[PDB]
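Structure first, then comments.
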Amino acid sequence: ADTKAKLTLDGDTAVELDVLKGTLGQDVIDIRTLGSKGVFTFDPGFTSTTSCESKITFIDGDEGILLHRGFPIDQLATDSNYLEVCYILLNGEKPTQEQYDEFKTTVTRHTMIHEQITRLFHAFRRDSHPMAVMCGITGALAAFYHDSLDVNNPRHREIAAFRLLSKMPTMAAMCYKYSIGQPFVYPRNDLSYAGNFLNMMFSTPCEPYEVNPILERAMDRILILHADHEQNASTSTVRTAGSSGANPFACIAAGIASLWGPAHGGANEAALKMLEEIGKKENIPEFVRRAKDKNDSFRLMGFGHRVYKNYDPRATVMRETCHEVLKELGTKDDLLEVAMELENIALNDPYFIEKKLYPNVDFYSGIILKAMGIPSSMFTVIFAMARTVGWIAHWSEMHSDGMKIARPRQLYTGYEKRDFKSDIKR
Amino acid sequence: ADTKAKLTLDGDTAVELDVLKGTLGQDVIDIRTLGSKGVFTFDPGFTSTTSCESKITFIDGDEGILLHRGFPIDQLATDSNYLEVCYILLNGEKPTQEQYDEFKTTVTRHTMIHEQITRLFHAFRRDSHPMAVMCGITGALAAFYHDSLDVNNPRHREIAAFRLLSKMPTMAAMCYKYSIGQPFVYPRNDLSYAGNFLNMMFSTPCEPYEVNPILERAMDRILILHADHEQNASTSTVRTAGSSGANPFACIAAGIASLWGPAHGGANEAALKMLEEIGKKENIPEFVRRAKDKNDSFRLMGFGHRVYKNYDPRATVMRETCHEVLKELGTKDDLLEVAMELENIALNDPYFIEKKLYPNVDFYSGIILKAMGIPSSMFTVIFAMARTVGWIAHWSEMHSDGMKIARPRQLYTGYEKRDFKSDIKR
Amino acid sequence: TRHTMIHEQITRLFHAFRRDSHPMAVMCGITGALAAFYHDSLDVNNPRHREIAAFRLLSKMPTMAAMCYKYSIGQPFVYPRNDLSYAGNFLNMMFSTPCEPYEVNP
């Protein structure tokens, strides 16, 4: 708390800047005045610049700590349910029974997507990546829901939120169904958020589908564990597009694309094939498939993490859930010995030890989803679906702040004024 | 280096920071490494933070200066054409007849849109706002043109930039046609950029369409004057979405939704309602829309601008062109001479002189569009169409700097860790 | 009850209208098109024809009206159910969705 008192800057004149502090994390130097003074900093990437005040999620990476509204992720993972985590993320407090009852009725109230929006899916190619379809549909909702686009109207944000929150799972399962050639399945009010998703993903009209409570709870946890992750690339995209006036649907659509960005990154893309393919218990085990690693693409395959130093806190509940599911799905897991083997190589090989390519939450998420017969193409779709509530929370907090359209500066380093005379004659 | 030699960040031990200078504009203070010392600045709104270094466009608000790669906008709008200007923004120099012809050739051979995408157009509701359909189509492009989404592969990036530059006009026109129920028109390889767009907008199978030379020039100038505008809110979104690695089409879609943004509120169209909803001098102004305007209701009709102090350098030639157009059409303007009174008001009304609500480029642009027979629900689609080359140049530059990952920090002021105890069920 | 369903191709006609069209204009449009699908009961001079035509219009009008409503709000069409009353069935086709069984208040 000490030096928080104040401090100053000066190159040709003296300027006194305050030192603000957080309820957690380090202090910051309020430079909200240097601008007028005529002083501007230079920070490409905003790594030494704090862009906002937030009360949603707290992360202490070096300590492996993750909190949502103060609540540790481990307690929410095992003690709460996705919908309740959604309420907490958007409201800031655990809901009373009555409050949760209404939140759930409202959500359940608008899960269906207008039949014309549903017509949109049939205009895509059956071979398109389900993630590209997911971005396409979300980026088109505005043409069908033009009545909740004014982000300056509180009732608008309210409506838009429930619309995205209630329809994202319906949408994601439709992307899957369209990609495999099966008929779409309507949302059922009698099912849970997780149970309903599994139902829309897997049931067909040829027999009633029965959700395994084990797999359901597993999905619920996968969802809670991806609800939000503080500021990062996709959330910064959602915040930037948002403060520029862009409608909520478009904001979330940009978030989805940002989240997908790394995947189709080339070096990551190439390494994605190697994992999902090479695996005949001769390659992965005898460090054969892992003998090739020029392109790292580690966090993508579920190894290492950019923020957390030694371990991903979200991975604790997920690993135990992975253990559970692999056993519930009994003995139908052979090739999935690479799962056990890769974890062993990630924890016992010096390279991984040195560079810290430890299994993160997605390593186990991937193992679970796979064991469930869900293709890898649907991995990012499901994570985006889960992350949508966090995006809405951040988006809603950016608005509630002060609606200050952010306008960063540029250091001009181009040509000085020069006269123009074309060299062409058309 | 005027009022800025070298600076010292004072806390408890003088920290000297290097000052940087641009070729034009204000000097900045370097702080890239501060965070690497636990020292972070706080600046929501980015009032003092310089997010990047750029060589594309230079603006001097108080001086009414606007340059593109060093060339004055007035010069470009007068002695160039849209394609040549696109070449400049993208390449940094004016083209040779050979570089230009090569560029022109590549552009025209990518103008046709995939047949399957046309099916997507027909899935949108007939009453969809053109801009919404434009967002929906552009954001769906990654699903199809999936062989150019590797943002780190220089080959993919040029093929994508060319695809966007070529197809935007095609898509924009189709948005119009769809809204009025007329058949879509294919690009014409023998027509100029602006002439091709006018033909795609208004031609019909019933008879040949004749491209008026003065209108062809008026439109090319509108495109020129909206090609780029430095670090604004929409460009910021593009750059930020692009930093995460999001595909080219998703980033441009985000820029279009961002440009649309400040036009979704009620008082937004409510104001931009009577601006055209009435065509008669003593009616819209005459002791009417004097206070009948409620929230913004000024800045949306083309009056004033936060960038420029006294006037908009783009409006100079745009006003000149306005004359040529009204003059030319005559019987497609004269009735609309309610503009002169609006302009007169803005020039002498104490309220307008007060708010510095001078007529900007969009006041004059709107008049030319209202004169050519273009509906106000197509204005921002056309502006976005012209601005895409600008968005593409900025996105590319950001990727030349090594994909500057725009990931700002937060000041956490929420709950400290607290135990989670659920009150619920359901 | 035997002929409440409308031929699936006639059902295809609805999707050619605008979602924003007035449901009354759609109702007139569809009815004025039935002749192209039911050309076997057009001779008004044949008693059996009138007989058939009558039951066709009588049994299908409610199915049609509820479809106009569903199309105007973006919800999926609902098939006629033999186990319901004329009034109960209309309410069902107007209000139920596949997301939960609809229960008609007597």
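Note that the numbers count up from 1, one per residue, in the order the chain is shown.
If you're wondering, the header gives X-ray crystallography, 1.9 Å.
Cβ atoms here come from the backbone N, Cα and C positions, even for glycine.
Taking Cβ-Cβ distances under 8 Å and a sequence separation of 6 or more, A:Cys206 (mutagenesis position) has no neighbours in its chain. Record note (Swiss-Prot) on the mutagenesis of A:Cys206 to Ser (Swiss-Prot position 207): Weakened NADH binding and inhibition.
Looking at Swiss-Prot, you'll find the mutagenesis A:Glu207 to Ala (Swiss-Prot position 208) noted as follows: Weakened NADH binding and inhibition. DSSP gives A:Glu207 (mutagenesis position) a strand state.
The active site feature in Swiss-Prot is assigned to A:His305 (among others); the stated evidence is sequence analysis. Under the DSSP three-state reduction, A:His305 (active site) is assigned to coil, being neither helix nor strand. All protein chains shown were included, and the count of other CB atoms within 10 Å of the CB of A:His305 (active site) stands at 23.
Residues annotated as active site in Swiss-Prot: A:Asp362 (among others). Within the same chain, residues at least six positions away from A:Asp362 (active site) with a Cβ under 8 Å of its Cβ are A:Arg299, A:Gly302, A:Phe379, A:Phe383.
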If you measure between the CA atoms of A:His305 (active site) and A:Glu207 (mutagenesis position) and round to the nearest Å, you get 42
What are the sequence-distant neighbours of A:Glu207 (mutagenesis position), meaning same chain, six or more residues apart, C-beta distance under 8 angstroms?
none
For A:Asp362 (active site), just give me the three-state DSSP call.
helix
